[PDB]
Amino acid sequence: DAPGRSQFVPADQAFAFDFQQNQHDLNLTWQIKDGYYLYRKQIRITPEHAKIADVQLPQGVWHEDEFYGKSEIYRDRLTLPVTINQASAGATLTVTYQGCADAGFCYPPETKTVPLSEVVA
């Protein structure tokens, strides 16, 4: 197998997404496999039946690829705190993101639906 031929693993293996909620405090986490990266600009977070504080994405590193030229990317891990000011019962957070492999391909954008536990304002 010529170099980087086994790099097309399932997207959830390249970018292992998980979340943890404690009342108003939500943590979103991506474990990012070595040799893979997330585009900062492709992250979208959208509440449904919940009110959240503005989300500030953290500072990543710059990288060059043939897809977009120069853009800001994340490697290793992405930790993103979200503050839930209110959430109705059955509220959700839609989290969309896109990552690529250094071996020379990009995955399609991915969407995860986070079930939010109710939070009274």
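By the numbers in Swiss-Prot, the shown part of chain A spans 23-143.
Quick check of the header: X-ray crystallography, 1.6 Å.
From the backbone N, Cα and C atoms, a Cβ is placed for every residue, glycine too.
Record features (Swiss-Prot):
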type: MUTAGEN; residues: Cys122 to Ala; note: Loss of activity
type: MUTAGEN; residues: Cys128 to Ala; note: Loss of activity
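Highest local Cβ density among the mutagenesis positions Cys122, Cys128 belongs to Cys122, counted as other Cβ atoms within 10 Å over all protein chains shown. For the pair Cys122 (mutagenesis position) and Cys128 (mutagenesis position), the C-alpha distance works out to 4 angstrom. Under DSSP, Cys128 (mutagenesis position) is assigned to a strand (E or B) in the three-state scheme.
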